[PDB]
Every structure is written in C-alpha cells, then in structure tokens.
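Remarks on the structure that follows.
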Amino acid sequence: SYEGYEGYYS
Amino acid sequence: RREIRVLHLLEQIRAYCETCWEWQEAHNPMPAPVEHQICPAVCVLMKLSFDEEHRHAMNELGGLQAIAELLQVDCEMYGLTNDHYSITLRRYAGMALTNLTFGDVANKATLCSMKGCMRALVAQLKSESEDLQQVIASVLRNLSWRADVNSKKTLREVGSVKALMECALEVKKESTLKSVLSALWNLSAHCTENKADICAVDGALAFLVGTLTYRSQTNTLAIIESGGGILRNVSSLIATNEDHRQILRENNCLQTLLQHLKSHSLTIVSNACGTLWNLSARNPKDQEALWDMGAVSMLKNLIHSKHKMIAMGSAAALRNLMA
C-alpha cells in the first residue's frame, strides 16, 4: 500500500 | 555565464506571457508564438533542464513558475489544437517541468499551487498527441510522488485521477501508457476518493486486471508493475464491493495474482501480496477459491521475505485463509 516512482526522463 | 543565459531565456518567455495575458484582458488581435521565436527558447530551456547546474540557475530565477505560465497560457489560448508548433512547445515545457520537479519538494508544491496551470496540465490528457500525453503524465507522476497534503488535495480537485484513468483506456503506445499508469500508481495511494474514481470509470477494473498479464514485447515489466500497483491500491475498496469483486473473478484475477507470487520482480510479488491481503479478507467465496488454487503453499514461503510489504502482505493473506 504505497506509491510507484518519480523520474527525469522526457 | 550560465545565469545570464538562463535569465535571457526566462525573460523571453515572461515577456511573451505578458503579451498573452494583455490580450486575454480584452474581454486588438491575438499574439502568435511563432512570431516571438518562443518554441526555440523553450527548446533550449528544456535541454538545459537535464543539467543540474543549469537547473540550479533556473531555481534561483523562478524558472519553474515561468515555464509553467507559458504552458498554461498556450493551452488557454489554443485549446486542444493539433497544430505542430503549439504541441511541440507544450511538450518541451512539460519535459522541463518534469526535470525541475524531480526530487524537488519546493518546485512540486509551487507547481501544484498554480491552479490554472494544474487545470491546463489535466486538460492536455485529452490531447491527440501521445507524446504530449506522455510528457504531461510525467509531470503528474512527479507531482504525485511523496507530495504534501495540499498538493495531494489540489491534484484530486483538478480531476487528475479520472482524466488519467480515461487516458489509460484510450492511449495506443506502450510508452504513453507507461507514464499514464505511473502517475495513477502514485495518485491511487493518496486517498479513498481517488480509488473510488478509478473504480467508477467504466471498464477500468477489467483493464487493470488485463495489465497483470500484459504481453510486453518491449521486454520489460513496467506495465505489469504499474497496473498491478494501481490494482493493489484500489483493491482495498474493491474488497468491499461485490460487483467489483465479480469483475475481477470474470477476468481470473485471483489465479493470475497467485502466479505473480512466483515472479522474479519483487515489485510484482509485493503488489500481488497487497492485493491478496485485501481480497482474502472477509470473503468466504474468494477465500475458498484461493484455498482450492493452492494459495497457502505459495504464500507460506514469502512470510520471511526481507521486503516488508511481501512479508506482511503474504502473512496477513495466509492468516485470512487460516482464520
């Protein structure tokens, strides 16, 4: 029970 | 100097926005972005947002706000245009907002506080440009990862969740779907309302179950992980809804979740454990199916996993069957 991820890509 | 270069570019787009807002005040013709070489300026600004040192100069000069304003105003002026120039502009602006939001608490909160822009971002999810849809979902993904409470509220209020779920039923390219689902994965954790909204979209649950067995011929698990992470998150509400449970049964969700227990991806196993945790609770019918499909044996060997979600989820599911 949590979130996925964040990123830079385009 | 980096700083003079960044300032130059930022001043350029501010002056353009100023022109645009002046036109908006009028209830004397309409400015054009091509006339002001605005796309090249955004383009360079985008490229430079991949570099940490340039990012830092942007942050000292309110770059985020400036780029966001530009995106907002072009969206308001032209709506869902198929014009290549305005789409390009919006893509580059969004790519830069993505780069400047990543890992940046202050920038995420700043962007979410800009209501009109947040509304424009969300409206872009109905753009025919998949590349634009991909970029916007990237921004929403970053904004929704580890967000503060007010941002989480704003992201919900501007209708992010329903727009992303609908966008997911619609998009053709795996690359677009990947970022759409990533953002949904983050957002589906935030509150119960978000979960209800996802479950309310006609065909959303069937779709989510489908992602569990997605045929990724791009040789990744990205879609299985994201779709199944969303499913895990909304599963707590599904558990309390017989009709929703039935939609899962009709798509062999339980069977598939059991096979995900065997996956080499800890993310997948973790998602499936959480989902089984919820679905195995307080439902004789599904508990019975799980027993008959040999869940016990598959779950018992996961209770000592080093990953806390797998250990607890598998243990809780096992206890739900044993009670």
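Chain A is numbered as in Swiss-Prot; the shown residues are, in order, 379-388.
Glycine is no exception: its Cβ is also placed from the backbone N, Cα and C atoms.
Here Swiss-Prot notes a mutagenesis experiment, A:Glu381 to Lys, with the remark: Disrupts interaction with APC. Contacts of A:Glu381 (mutagenesis position) defined by a Cβ separation under 8 A and a same-chain sequence distance of 6+ are given as none. Under DSSP, A:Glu381 (mutagenesis position) is assigned to coil, being neither helix nor strand in the three-state scheme.
For the mutagenesis result A:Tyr383 to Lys, the note given in Swiss-Prot is Impairs interaction with APC. Its Cβ placed at the centre, A:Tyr383 (mutagenesis position) has 14 other Cβ atoms within 10 Å.
Quoted from Swiss-Prot for the published mutagenesis A:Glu384 to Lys: Disrupts interaction with APC. For A:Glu384 (mutagenesis position), the Cβ neighbour count at a 10 Å cut-off comes to 22, with all displayed protein chains included.
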